[PDB]
Amino acid sequence: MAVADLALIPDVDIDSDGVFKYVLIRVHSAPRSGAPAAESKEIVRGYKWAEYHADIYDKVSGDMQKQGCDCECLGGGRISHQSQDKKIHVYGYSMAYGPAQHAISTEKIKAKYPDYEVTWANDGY
């Protein structure tokens, strides 16, 4: 075993080719389940294999425990890789928890990825 740190965890990790569900998760460090660190950050996760937002959350909480971290979903929604018109967009909510703070997610995607623009809405489900 080795310690981990929140810098090692990718800040956004999405698989995108259409509409898919996504979740915004706060992650807390707990390196080797006992190192003197308890910092936190938010991360954006979204993969089209998930039937529901809970499947993403379950995977991610599993992986973080292998790293030396723990998780709490803040909310979620959907992302759409345009494949038709202009740019990545983010919308909807998760029935499981609530709407993500999509503004955090879009700024994170915009910082991490070289795509020119990212926007969000809360227009409907």
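One is the number of the first residue shown, and numbering goes on along the chain from there.
According to its header, the structure was obtained by solution NMR.
From the backbone N, Cα and C atoms, a Cβ is placed for every residue, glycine too.
Record features, source Swiss-Prot:
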type     : residues                   : note
ACT_SITE : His53                      : active site, proton acceptor
BINDING  : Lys21, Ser94, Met95, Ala96 : substrate binding site
MUTAGEN  : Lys21 to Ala               : Decreased affinity for substrate and strongly reduced catalytic activity
MUTAGEN  : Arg45 to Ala               : Slightly decreased affinity for substrate, but no effect on catalytic activity
MUTAGEN  : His53 to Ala               : Loss of activity
MUTAGEN  : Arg78 to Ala               : Decreased affinity for substrate and reduced catalytic activity
MUTAGEN  : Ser94 to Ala               : Decreased affinity for substrate and strongly reduced catalytic activity
MUTAGEN  : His102 to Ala              : Decreased affinity for substrate and slightly reduced catalytic activity
Message: If I take the alpha carbons of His53 (mutagenesis position) and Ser94 (mutagenesis position), what is the distance between them in whole Å?
response: 7
- prompt: If you count other Cβ atoms within 10 Å of each one's Cβ, which of the mutagenesis positions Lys21, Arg45 has the most?
  reply: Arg45
Message: Run through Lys21, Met95, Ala96 for me and report the recorded positions whose CA is within 10 Å of the CA of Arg78 (mutagenesis position), in sequence order.
response: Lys21
- request: Return the member of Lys21, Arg45, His102 nearest to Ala96 (substrate binding site) in space, with distance defined Cα to Cα and candidates limited to these mutagenesis positions.
  value: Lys21
Statement: For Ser94 (mutagenesis position), the closest of the mutagenesis positions by C-alpha position, picking from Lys21, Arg45, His102, is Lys21
Message: For the substrate site (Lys21, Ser94, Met95, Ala96), what does the 8 A shell look like? I mean other same-chain residues with CB within 8 A of the CB centroid.
response: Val23, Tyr52, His53, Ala54, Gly76, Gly77, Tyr93, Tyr97
Message: Out of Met95, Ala96, which of these binding-site residues shows the lowest number of other CB atoms within 10 Å of its CB?
response: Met95
Message: I'm trying to understand the geometry here, so how far is the Cα atom of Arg45 (mutagenesis position) from the Cα atom of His102 (mutagenesis position), in Å to the nearest whole number?
response: 12
Three-state secondary structure, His53 (mutagenesis position) (per DSSP): helix
Query: Can you give the largest Cα to Cα distance in Å, as a whole number, for the residues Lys21, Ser94, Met95, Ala96 that bind substrate in the record?
result: 12
Message: Just to be sure I understand the packing, how many Cβ atoms besides its own are within 10 Å of the Cβ of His102 (mutagenesis position)?
response: 26
